Amino acid sequence: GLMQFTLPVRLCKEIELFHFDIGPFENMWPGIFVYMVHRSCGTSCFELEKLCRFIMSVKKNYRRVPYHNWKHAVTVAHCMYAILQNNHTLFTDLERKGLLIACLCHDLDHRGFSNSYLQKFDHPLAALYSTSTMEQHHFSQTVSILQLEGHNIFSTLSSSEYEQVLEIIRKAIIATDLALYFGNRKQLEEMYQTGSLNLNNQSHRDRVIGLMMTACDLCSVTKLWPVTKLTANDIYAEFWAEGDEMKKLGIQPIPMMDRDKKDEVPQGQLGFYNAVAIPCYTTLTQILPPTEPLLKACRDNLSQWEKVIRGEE
Ligand SMILES: COc1ccc(CN(Cc2nc3ccccc3c(=O)[nH]2)C(=O)Nc2ccc(C)cc2)cc1
Ligand SMILES: [Mg+2]
Ligand SMILES: [Zn+2]
């Protein structure tokens, strides 16, 4: 109860900034998450005995893939922490609790393959879940781990609060399906412009939380150039392995996943920043003004990719 987590000075200061990198020491990532839960939520939010056992079961159910791994889980939860801390009064006690856990769990048991590859392969999960295939799997795995003896970090919520938090986590994890992001952001764009956006409207909050999830999930592009550049290698390592597996099924992959088209990566990154990242953090900045540093960092990295193309690196 009187047992805080403390970080070294540099981490204690940098963890509050959006562009924080959690570092290469895996054994510090659980403590960093607990630290973020305590400052975001309270030292009372969760029984430390149960939280620590939940964290270690979640860690175990992430795989050793190049990008969709335990480091990504903690990276995405830190972005959510930074968003929640810079928007103190806009979120209920349940939402702060739910969303850090949703972020930690959002890619549970990822295999390093897209929903598309599962459908072309004809993977059992694609029969069980026809849309948002992996994302419905991630929420399933989350629920399973919550029901292991000693892992129910929500036990002390009331029956109705318990149902509200699981519902927040389900919508939050489904929203990480990038296919659903485009429509969600177009709707939020119209609602903000015509002036009908209303955060006391539950359907509206849902939409806003979904965009927050997309923004935390894409946060690779809001780091300092050397983190962004080195993370892009891990992402392409998964994508090119999936492209290889497509070729094995006798399907030419999209160039994004074809390791023979590495030359086209800089131009492919421009398309991604312009079609996905910039719009995401722009709409997010419009709704939650204090998330502007994410948009600023994203534009900086766009500019760095433009320099790669112009031969300057
Ligand atoms: C931040 O890290 C990242 C690393 C990789 C990626 C992969 N990526 C960029 C990309 N890279 C290529 C590479 C080679 C050849 C061709 C391409 C190509 O056409 N796309 C996308 O997601 N593109 C995209 C997706 C959706 C829309 C709507 C528009 C564009 C994205 C982000
Ligand atoms: Mg995912
Ligand atoms: Zn993710």
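Note that chain A carries Swiss-Prot numbering, so the residues on display, from first to last, are 724-1036.
In case you wondered, yes, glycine gets a Cβ from its N, Cα and C as well.
Taken from Swiss-Prot, the feature active site, proton donor applies to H791. According to Swiss-Prot, the 3',5'-cyclic GMP binding site annotation covers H791, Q992. Under the heading divalent metal cation 1 binding site, Swiss-Prot lists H795, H829, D830, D940, citing experimental evidence as support. Annotation comment: Swiss-Prot describes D830 as divalent metal cation 2 binding site, evidence class experimental evidence. Where Swiss-Prot documents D830 to N as a mutagenesis experiment, the accompanying text is: Reduces activity 1000-fold. Under the heading of mutagenesis, Swiss-Prot lists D830 to A and annotates it as follows: Loss of activity and of zinc binding.
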Please give me the CB contact count at 10 A for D940 (divalent metal cation 1 binding site), counting all chains in the structure.
22
Provide the three-state secondary structure of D830 (mutagenesis position) computed with DSSP.
coil
From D830, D940, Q992, which recorded positions have a C-beta atom under 6 Å away from some atom of ligand 3?
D830, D940
List the other residues in this chain whose Cβ sits within 8 Å of the Cβ centroid of the divalent metal cation 1 site residues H795, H829, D830, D940, in sequence order.
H791, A796, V799, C826, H833, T899
Near ligand 2, meaning Cβ under 6 Å from any of its atoms: which of the binding-site residues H795, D940, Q992 fit that description?
none
Fill in the CA-CA distance, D830 (mutagenesis position) to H791 (active site, proton donor), as an integer in Å.
7
Near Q992 (3',5'-cyclic GMP binding site), which recorded positions out of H791, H795, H829, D940 have their CA within 10 Å?
none
Name, in the order they occur in the sequence, the residues of the same chain whose CB lies under 8 A from the CB of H829 (divalent metal cation 1 binding site) and which sit 6 or more residues away.
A796, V799, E858, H861, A895, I896, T899, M936, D940
Give the sequence-ordered list of residues that share a chain with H795 (divalent metal cation 1 binding site), lie 6 or more positions from it, and have CB atoms under 8 Å from its CB.
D830
